[PDB]
Structure formats: C-alpha cells, structure tokens
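J.: Take a look at the following structure, please.
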Amino acid sequence: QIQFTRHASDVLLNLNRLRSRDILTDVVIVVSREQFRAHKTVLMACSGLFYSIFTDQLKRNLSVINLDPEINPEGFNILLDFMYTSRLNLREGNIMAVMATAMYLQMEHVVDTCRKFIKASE
Amino acid sequence: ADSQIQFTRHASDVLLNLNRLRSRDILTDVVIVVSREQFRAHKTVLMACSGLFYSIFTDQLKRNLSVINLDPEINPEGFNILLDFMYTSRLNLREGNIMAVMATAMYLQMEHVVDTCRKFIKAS
Ligand SMILES: C[C@H]1CN(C2COC2)CCN1c1cc(NC(=O)Cn2cc(-c3cc(Cl)c(O)c(C(N)=O)c3)c3c(=O)n(C)c(C(F)(F)F)nc32)c(Cl)cn1
Ligand SMILES: C[C@H]1CN(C2COC2)CCN1c1cc(NC(=O)Cn2cc(-c3cc(Cl)c(O)c(C(N)=O)c3)c3c(=O)n(C)c(C(F)(F)F)nc32)c(Cl)cn1
Ligand SMILES: [Cl-]
Ligand SMILES: [Cl-]
C-alpha cells in the first residue's frame, strides 16, 4: 500500500503536543516528589512495565501510579520525553540513572543503547 | 561523555502498538458512527491525524463524548480506509475507492492524504 514515511513521527509529535496541553491525559505517574501527566496508551506502547500495569485487573483502572521511590525523577523525565519524541538525551552525568530507570520500565532497546554508551565512554 | 540519540524505529513501533491496542479494544474511548458502520478508536489518535477530530475533541463541550456521529453522507468504507491509515501509515488507494477516500479525507481535514489522492488522479 502507499506508505507515508512521515506519518508515524507526525502522530507522535501531535501526541506530545496533546501531553503539553494536558489534553486527554488519563494518568499521573509519581516519582518521589515529582508528578508526570501522560496518556496510558503511549506508556503501554513504550514500556513493558506500563504494559503490564495497564493490563493487570488489579491496577489497570488506577489514575495515579506511584513508581519505586528509588527511581531518579530526572531519569524518568528523560525516558518519558523519549517516549513522546524518539530522542534520548544521554550524558555521563545521567547514564547510570537512565539505564537503571530503563531496566525498571522494561525498555530493552533503551537499555541496549545505554550499554553502547558505556562501551563508548568507559 | 554526551550523546543525543534518535531512535528511527520508535515512532512506527509506537503506532504499531497503538494499532494492537485498538485491535483488542484496549483503552478505546470513542465510537465513531458513519451511516451503517460503527468504528472504535482512541480519541488521541483521531486528534493527531485529522483536523476535524482535532477541532471536535479540543472543544471542551465535546471532549468527553463517547459517541460521535459523522455526516451520514460519508462513505463508511472510505472512512475505514482512512482509520486504518491513521493507525498504520499505509493507504490503500484503488480506482474503485479513490473518489470516496478523497472526499472523506477532505471532510476529515487530512491534507496530505488529499494531495496524495490528487497525485493518484494525475497518474490515472
Ligand atoms: C505483547 C505484544 C505482542 N503481542 C503478540 C505476541 O503474540 C501476539 C501482541 C500484543 N503486543 C502488544 C505490546 C504492547 N506494548 C509493549 O510491547 C510494551 N513495550 C514497549 C517497548 C518498547 C517500545 C518502543 Cl516503541 C521502544 O522504542 C522501546 C525501546 N526503545 O526500548 C521499547 C517494550 C520493551 O522493550 N520490552 C522489553 C517490553 C517487555 F514487556 F518485553 F518487557 N515491553 C515493551 C502494546 Cl501497547 C500492545 N500490544
Ligand atoms: C495545531 C498544532 C500546531 N500548534 C503549534 C503551531 O503553534 C503551536 C500546536 C498544537 N497542534 C496540534 C495539532 C494536533 N492535531 C492536528 O494537527 C490534526 N491534524 C492532523 C493532520 C494530519 C496528520 C498526519 Cl500524522 C497525517 O499523516 C496527515 C495526512 N497524511 O493527511 C494529516 C492534519 C491535517 O492534515 N490538517 C489539514 C489539519 C487541519 F486542521 F489543518 F485542517 N489538521 C490535521 C494535535 Cl492532536 C495536537 N496539537
Ligand atoms: Cl504546543
Ligand atoms: Cl500482533
């Protein structure tokens, strides 16, 4: 069929615009003292943890999810921006936190990219 | 010591997973009614892909509606082609459907689809 090569990226951009305007967000993720509003569909599409949560009968209808308090909010922020943008901002000062947060969120390609960053920088 | 990494497959992988959720009726939040067919979807995806749906659901008086009735003169098969396009990036244009898809894309305010329809006509 006719393939629109920019369509998926344009969809994601528009989803990120909805998130910035707080339109149809349906969950708050709490990470220590920081709160992040998001769309469950995007979280589920991007994360094994969120897919498991929002397919679990006991948890799927929650509108507030408290993540492990040991997770670094900056690590989560970097990963949530990645979910909505395809762009992953890695630095020596954040790599360990992003990698551990990606393991927790079950984002395997992000973890592999973090390993590649360690290989390139250690 | 620093790197800004673009994941070139990420957006298409997100969209595939959204289509998987729709196919299982997970987190769908609206039924679009088009003449003799009902279609379930995610409002966020509809808004992301169509000027009409963007305008409808940005309106706070319509944002939380669970059923939207479209103009009854819209061809439901044209709509289904466009809904599948929204969730897949693939558009099935054929001589037997081009006029219906084009007219539906005008109504949904999907300009790059409309333009692709015009290119199809030009090449027919
Ligand atoms: C279950 C699956 C297959 N099933 C088939 C098999 O028989 C039928 C059809 C239904 N499918 C399905 C899956 C959905 N969501 C997920 O898969 C959640 N998800 C997302 C990712 C993910 C996505 C993108 Cl886009 C990325 O860029 C990256 C990255 N850069 O790291 C990571 C991911 C992951 O890395 N991992 C290990 C995992 C983990 F679970 F393995 F841990 N889960 C991840 C959604 Cl929403 C809807 N349907
Ligand atoms: C308004 C915009 C920019 N604004 C910036 C500018 O300063 C601040 C920020 C907020 N923004 C925003 C917009 C959102 N949604 C839409 O734009 C709706 N949408 C989507 C499309 C569209 C999208 C994809 Cl992916 C396609 O593949 C195709 C296609 N192949 O045809 C068509 C589309 C369109 O073609 N047309 C004419 C129109 C129309 F309205 F013009 F008619 N609307 C379309 C969403 Cl959800 C969230 N935020
Ligand atoms: Cl914006
Ligand atoms: Cl599948």
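The numbers used for chain A are those of Swiss-Prot, and the residues that appear cover 8-129, in sequence.
Structure determined by X-ray crystallography, 1.5 Å.
From the backbone N, Cα and C atoms, a Cβ is placed for every residue, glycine too.
Under mutagenesis, Swiss-Prot gives A:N21 to K with this note: Abolishes interaction with NCOR2 and HDAC2, no effect on interaction with CTBP1 and transcriptional autoinhibition; when associated with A-116 and 376-Q--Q-379. For the mutagenesis of A:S59 to A, Swiss-Prot gives this note: Abolished ubiquitination by the SCF(FBXL17) complex. The structure shown keeps the original residue. Record note (Swiss-Prot) on the mutagenesis of A:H116 to A: Abolishes interaction with NCOR2 and HDAC2, no effect on interaction with CTBP1 and transcriptional autoinhibition; when associated with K-21 and 376-Q--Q-379.
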J.: Look up A:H116 (mutagenesis position) in the DSSP assignment and report helix, strand or coil.
T.: helix
J.: Can you check which residues sit near A:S59 (mutagenesis position), meaning Cβ under 8 Å from its Cβ, same chain, 6 or more apart in sequence, and list them in order?
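T.: A:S59 (mutagenesis position) has long-range Cβ partners A:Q113.
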J.: Can you tell which of the mutagenesis positions (A:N21, A:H116) has the fewest other C-beta atoms within 10 angstroms of its C-beta?
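T.: Result for the mutagenesis positions A:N21, A:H116: minimum number of other Cβ atoms within 10 Å at A:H116.
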J.: Of A:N21, A:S59, A:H116, listed here as mutagenesis positions, which sit with their C-beta under 8 angstroms from a C-beta of chain B?
T.: A:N21, A:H116
J.: Quick check for the class: what is the C-alpha distance, in angstrom and rounded, between A:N21 (mutagenesis position) and A:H116 (mutagenesis position)?
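T.: That comes out at 23 Å between the alpha carbons.
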J.: Which mutagenesis positions, if any, among A:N21, A:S59, A:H116 have a Cβ under 6 Å from ligand 2, given in order along the chain?
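T.: Listed by sequence, the hits are A:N21.
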